[PDB]
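S.K.: Would you mind keeping the following structure in view while I ask a few things?
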Protein chains: 2
Amino acid sequence: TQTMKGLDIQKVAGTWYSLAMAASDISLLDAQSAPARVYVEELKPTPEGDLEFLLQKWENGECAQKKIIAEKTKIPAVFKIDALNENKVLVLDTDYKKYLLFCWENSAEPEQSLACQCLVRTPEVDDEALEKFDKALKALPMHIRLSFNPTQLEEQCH
Amino acid sequence: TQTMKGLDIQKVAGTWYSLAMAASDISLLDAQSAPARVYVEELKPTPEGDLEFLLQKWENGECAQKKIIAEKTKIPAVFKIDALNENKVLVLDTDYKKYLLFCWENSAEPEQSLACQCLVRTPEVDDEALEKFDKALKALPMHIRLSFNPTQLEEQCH
Ligand SMILES: CNCCCN1c2ccccc2CCc2ccccc21
Ligand SMILES: CNCCCN1c2ccccc2CCc2ccccc21
Ligand SMILES: [Cl-]
Ligand SMILES: [Cl-]
Ligand SMILES: [Cl-]
Ligand SMILES: [Cl-]
Ligand SMILES: [Cl-]
Ligand SMILES: [Cl-]
């Protein structure tokens, strides 16, 4: 995965929408309750230089809010979630004002599990951001892709 | 939808595999039991010039075989399934020996519902056929895409 050079994490703060998503395995995104079917509501960079995600996930028949802390690492644009550092967030690219591309990656199995998203600042379709997402995906072993309409962007859990 | 010119339906006979699929609506393909999650096993052109699909679909916790008859119409490469002719099969392109691209289309609602597949003759990934599928999708309002690995191509219901 080619990660963003010169990321300024403080500039990604505030509201985002999940416009599109893709994963290595159909099972990660197939169902509305699938393990990687999460929607980014907000990014909150911390004083420590960590990244807080506010997520919505469909769980047990409702839209559940979760705050996930991705801690800074010695590799820029790469953040660790778990104590083993096997669950990471990889920031691929952003222009801070319109779009952000990132992946969750799990390195616990011999086969990499990956789910990547195209985030936008406003609940609208941006073809530019979707083309940058598709280009970033070309080198990745993706088997499922989803994209949402503006109606879905403003709905709880899309 | 741009349909194939000069289709020779008799040459599509025999074994096929669903390598990739895409749909207008996430709900059509999201789940393993989703309404358009069907796998093409065989095409059987009839003496009348109709097209018989042998399909596998995951239904009520098992892999169910269905024979679906798509009848010829006065428009070449377009076949009708139902008495209202609202459910059609549209053949977009084939080289008969390697790949076939087609869509199911439902015209009963004001918004078109579409699901399109990339079929291959052998249970292997063909990047050429996937690029021809992606190019055929560019003009279509697709919001979900799935692709399968060779293991999945040889498995009942993938
Ligand atoms: C099997 N575990 C999947 C974890 C998926 N994950 C995702 C997925 C996409 C984008 C970000 C994240 C951040 C970590 C996280 C937190 C809570 C649920 C899922 C996820
Ligand atoms: C809501 N109805 C969906 C019908 C989907 N359909 C598909 C889907 C993809 C490719 C071919 C077809 C042929 C018709 C058919 C027959 C049986 C189940 C689904 C489908
Ligand atoms: Cl979102
Ligand atoms: Cl580190
Ligand atoms: Cl895909
Ligand atoms: Cl198949
Ligand atoms: Cl007709
Ligand atoms: Cl998509």
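Using the numbering of Swiss-Prot, the residues shown for chain B are 20-177, in order.
Placed from the backbone N, Cα and C atoms, the Cβ positions cover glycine too.
Grabbed the feature section from Swiss-Prot, which reads as follows:
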| type | residues | note |
| --- | --- | --- |
| VARIANT | B:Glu61 to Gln | In variant D |
| VARIANT | B:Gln75 to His | In variant C; found only in the Jersey breed |
| VARIANT | B:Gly80 to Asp | In variant A |
| VARIANT | B:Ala134 to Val | In variant A |
S.K.: Cα distance, B:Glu61 (variant position) to B:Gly80 (variant position), nearest Å?
M.R.: 22
S.K.: Should B:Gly80 (variant position) be counted as helix, strand, or coil on the basis of DSSP?
M.R.: coil
S.K.: List the Cα distance (Å, whole number) between B:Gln75 (variant position) and B:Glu61 (variant position).
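M.R.: Cα of B:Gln75 (variant position) to Cα of B:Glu61 (variant position) measures 10 Å after rounding.
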S.K.: Measure from the CA atom of B:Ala134 (variant position) to the CA atom of B:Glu61 (variant position) and give the result in Å, rounded to a whole number.
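M.R.: Pair distance, Cα basis, whole Å: 18 Å.
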S.K.: Cβ distance under 8 Å to B:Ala134 (variant position), same chain, sequence separation 6 or more: which residues?
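M.R.: Listed in sequence order, they are B:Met40, B:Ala41, B:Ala42, B:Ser43, B:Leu47, B:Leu48, B:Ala55, B:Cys122, B:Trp123.
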